[PDB]
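Enquirer: My structure is below; once you've seen it, I'll send some questions.
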2 protein chains.
Amino acid sequence: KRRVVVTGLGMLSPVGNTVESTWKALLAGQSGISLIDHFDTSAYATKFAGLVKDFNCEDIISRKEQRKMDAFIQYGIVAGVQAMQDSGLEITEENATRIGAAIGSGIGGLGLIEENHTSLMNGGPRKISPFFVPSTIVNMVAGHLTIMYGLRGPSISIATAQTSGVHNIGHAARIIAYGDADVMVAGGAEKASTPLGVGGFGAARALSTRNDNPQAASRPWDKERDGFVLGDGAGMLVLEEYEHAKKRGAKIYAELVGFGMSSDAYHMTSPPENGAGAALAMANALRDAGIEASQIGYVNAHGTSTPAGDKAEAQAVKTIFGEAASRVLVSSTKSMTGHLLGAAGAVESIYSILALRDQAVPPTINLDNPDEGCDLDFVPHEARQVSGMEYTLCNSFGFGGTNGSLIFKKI
Amino acid sequence: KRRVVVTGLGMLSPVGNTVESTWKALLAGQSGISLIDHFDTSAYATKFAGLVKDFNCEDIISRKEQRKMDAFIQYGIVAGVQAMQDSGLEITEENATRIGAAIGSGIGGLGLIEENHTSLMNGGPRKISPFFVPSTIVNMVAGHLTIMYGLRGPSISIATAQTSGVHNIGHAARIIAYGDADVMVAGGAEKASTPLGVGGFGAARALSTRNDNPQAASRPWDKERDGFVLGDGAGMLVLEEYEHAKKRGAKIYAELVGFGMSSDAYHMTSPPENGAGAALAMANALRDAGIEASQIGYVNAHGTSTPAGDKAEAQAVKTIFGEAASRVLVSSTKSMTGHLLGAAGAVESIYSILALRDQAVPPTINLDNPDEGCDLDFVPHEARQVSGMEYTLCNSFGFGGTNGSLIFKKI
Ligand SMILES: C[C@]12C[C@]34C[C@H]1C[C@H](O2)[C@H]3[C@](C)(CCC(=O)Nc1c(O)ccc(C(=O)O)c1O)C(=O)C[C@@H]4c1ccccc1
Ligand SMILES: C[C@]12C[C@]34C[C@H]1C[C@H](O2)[C@H]3[C@](C)(CCC(=O)Nc1c(O)ccc(C(=O)O)c1O)C(=O)C[C@@H]4c1ccccc1
């Protein structure tokens, strides 16, 4: 029976370019949302997003290799290097074969897709870059990291839209627990703040259009919420078999004890009022970890700030938590960070792990006036200290009705 | 210890719109390659591909739901309905929660990506379809099928480029074997025969440009080969826990006994001369199934028809097979079908299963003059009868150096 622990963290987010700076900003209630200035937003209903500030990879990726990568890949590689360095793991000929990666994205390389298509429209196919395919496809972050570190173990990339982060991390764990690997770098990366991303989620009526107050736009469970806020970034964890971790004297952030999956089988872009899929995913993670809902002290919600989605998850938590629903803390960091899509569940799993280490839960900012009829504690406005918290639960849900939940355990 | 069997098959390919018609064409050595006529190829170095002929979904998808889906999704849904019907499984309230899907794609919705981007360039973001995101993203085939059949179990989508088919099928099996599900519809779908797909793989110098003889273009291991041939389609299998299958009187095509993964950690778009990654993936599948290379009677190769790729896999087979290398049969159906990318490993896993049922192996057509120095039997030109074949092995490799191998066992 192989246990899986977390021994390395890496991250780029709209509120910090490292794991610790991001976590600190979150506990301080800082918003990373701002007006977009990299493309003309005049014709766009939504003109703001959670952008990665002053992104720097000069020292990690040549400007030469950079030409072959969409920004999402650059972000994922930087976050993965952060996590690999953080873990302190040394790759050897003996080891190589037992270390792999499970890294995905929800939409992949929109920026270079648009650049190559513009080139084709303007000058014909001869203007398409030789790097079109490898610079835009989802699995390219795992591709570059394995090459960079000489990892020859299993490499997969799960693209389950907004649930990708959670699924890649959960399957990395399954892979290790099954015996196919002893270490996996896992998570997700996304850079969808482009004309097609903003225009596309906007065409669907899914984004907040509160342009006059971008930082107040993301407000999960608030009565005035009007859609999600796009966020860019990457989150990466180094997962590792327990005995392997101890043997090398690794620092252990927490243990990954449960992973649950489910499907809504309801609608392509909306959950059922019931939240029955979200509930099933949580129920499965609890069963997988062998614990009762009452043992969870904090739920890092999917909480995207949409009218129907927030309501469904609140119903799901009430259903799974029952009596303890008032005792469990629930918050949505998307209130500050925006929605990282395929990387959401990866950065949020990190927040869930840090909550265990620091015994402190970040708030749902902007929660001025919560929906009526709900007795859940969404940790409005300010961080909250916790006492003897042993388990946290991270949810991620996605278009296509695909859901996932992870459960982390202290020590 | 839960065993996984295959109880349903579905498929659309350039040589047939059903599983049986496709298999028959393959055993007859028929090419499905033709000149492209749906877009003007004047400026294109490659002007042919393996197209799905007379695709029909009128009776499976309304022309209304169709408007919300890229062709790859339409293909995957039709193949998945074929597999679900073939399995004879009945979905109940009791069952729903235990049936899921693992379906992916390598590039996803290129056609609608291009249509929406053209619309944005011509008329601004207001012209982007509300269906842009859900009509192009990778996980949408699993999304629609779960909704269509009321499946509430685990749903994932692996996007590992040209290895997707094999990885989705292997992880569907892991999911069932772990206990997270009793049935999974799994496979891949692709429709990359578009300006960006043909122009994009063409910019990379990876496609054959033998326009004067499209049907002779795909010629794995042949001295005159000059790159892969793009193919469109979908392959889907219904995987199911053994006891669950027997209990309902399911028809069982074969058993899935081994799944191996590996990474080349070499180059983003080319394997090492050594084929050491391909070898490791095969070695891992053999270990997973608990058998020796000598027990395999047929290898459905990745064999894409590129100068470097074919050579590497031939080296890998020689390495893993050793003495038995001359005794094992190896063929590449891409010689006829073209390269289905994310769906390649899914359709090829089907070919691998049918080879067991019929005791017949399809040929590598166009193999007029094999590379020198290789003593492998690539089954040139004509199908071959086999005698007491108990195991087949299917390989799929992809950009990013990601590899996978599956092993199927008779009965
Ligand atoms: C067809 C509609 C209905 C519509 C507008 C479009 C878009 C969406 O479907 C829906 C939204 C905006 C979003 C529902 C939702 O939360 N989907 C969802 C999800 O299922 C999984 C993950 C995520 C994520 O962001 O990771 C996510 O957003 C809503 O609130 C009600 C509203 C709506 C408007 C007017 C009348 C009725 C309903
Ligand atoms: C940088 C280059 C080198 C180049 C041209 C570009 C494209 C590619 O890389 C390579 C090709 C065309 C393809 C190598 C390959 O098989 N990649 C591959 C793979 O790693 C996994 C899966 C698949 C699949 O199709 O599923 C696949 O194609 C070759 O043969 C030699 C040739 C080349 C030309 C001139 C000099 C040296 C080399």
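Residues 3-413, in that order, are what chain A shows, numbered as in Swiss-Prot.
Determined by X-ray crystallography, 2.0 Å, according to the entry header.
Cβ from N, Cα, C; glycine included.
According to Swiss-Prot, the active site, for beta-ketoacyl synthase activity annotation covers A:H304, A:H341. Annotation source Swiss-Prot lists platensimycin binding site at A:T271, A:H304, A:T308, A:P309, A:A310, A:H341. Swiss-Prot lists A:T271, A:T308, A:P309, A:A310, A:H341 with the feature platencin binding site. Here Swiss-Prot describes A:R207 to G as a published mutagenesis experiment; the accompanying note says: Impairs the binding of CoA. 10-fold increase in catalytic efficiency with dodecanoyl-CoA and malonyl-CoA.
Describe the structural surroundings of these features, if you would.
Expert: Residues within less than 8 Å, Cβ to Cβ, of A:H304 (active site, for beta-ketoacyl synthase activity) and separated from it by at least 6 positions along the same chain comprise A:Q164, A:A280, A:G311, A:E315, A:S334, A:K336, A:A346, A:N397, A:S398, A:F399.
In the three-state DSSP assignment, the secondary structure recorded for A:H341 (active site, for beta-ketoacyl synthase activity) is strand.
Neighbour list (A:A310 (platensimycin binding site), Cβ cut-off 8 Å, at least 6 residues apart, same chain): A:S272, A:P273, A:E275. Under DSSP, A:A310 (platensimycin binding site) is assigned to a helix (H, G or I) in the three-state scheme.
Classification of A:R207 (mutagenesis position) by DSSP places it in coil, neither helical nor stranded. Same-chain residues at least 6 positions away in sequence with a Cβ under 8 Å from that of A:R207 (mutagenesis position) are, in sequence order, A:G229.
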Enquirer: How many Å separate the Cα atoms of A:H341 (active site, for beta-ketoacyl synthase activity) and A:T308 (platensimycin binding site)?
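Expert: A:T308 (platensimycin binding site) has its Cα 11 Å from the Cα of A:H341 (active site, for beta-ketoacyl synthase activity).
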Enquirer: Neighbours of the platencin site A:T271, A:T308, A:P309, A:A310, A:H341: Cβ within 8 Å of the Cβ centroid, same chain, sequence order.
Expert: A:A208, A:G229, A:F230, A:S272, A:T306, A:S307, A:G311, A:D312
Enquirer: At a 10 Å cut-off from the C-beta of A:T308 (platensimycin binding site), count the other C-beta atoms across all protein chains.
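Expert: Within a 10 Å radius of the Cβ of A:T308 (platensimycin binding site) lie 22 other Cβ atoms.
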Enquirer: Do any residues at least six apart in sequence from A:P309 (platensimycin binding site), in the same chain, have a Cβ closer than 8 Å to its Cβ, and if so which, in order?
Expert: A:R227, A:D228, A:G229
Enquirer: Measuring Cα to Cα across A:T271, A:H304, A:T308, A:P309, A:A310, A:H341, which the record gives as the platensimycin binders, how far apart are the two most distant ones in Å?
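Expert: Among the residues the record ties to platensimycin, max Cα distance equals 16 Å.
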Enquirer: Output, ordered by sequence, the same-chain residues six or more apart from A:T271 (platensimycin binding site) with a CB under 8 Å from its CB, or 'none'.
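Expert: Listed in sequence order, they are A:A206, A:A208, A:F401.
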Enquirer: Cβ under 8 Å from chain B: which of the recorded positions A:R207, A:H304, A:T308, A:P309, A:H341 qualify?
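Expert: Going by the Cβ criterion (under 8 Å to chain B), the qualifying recorded positions are A:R207.
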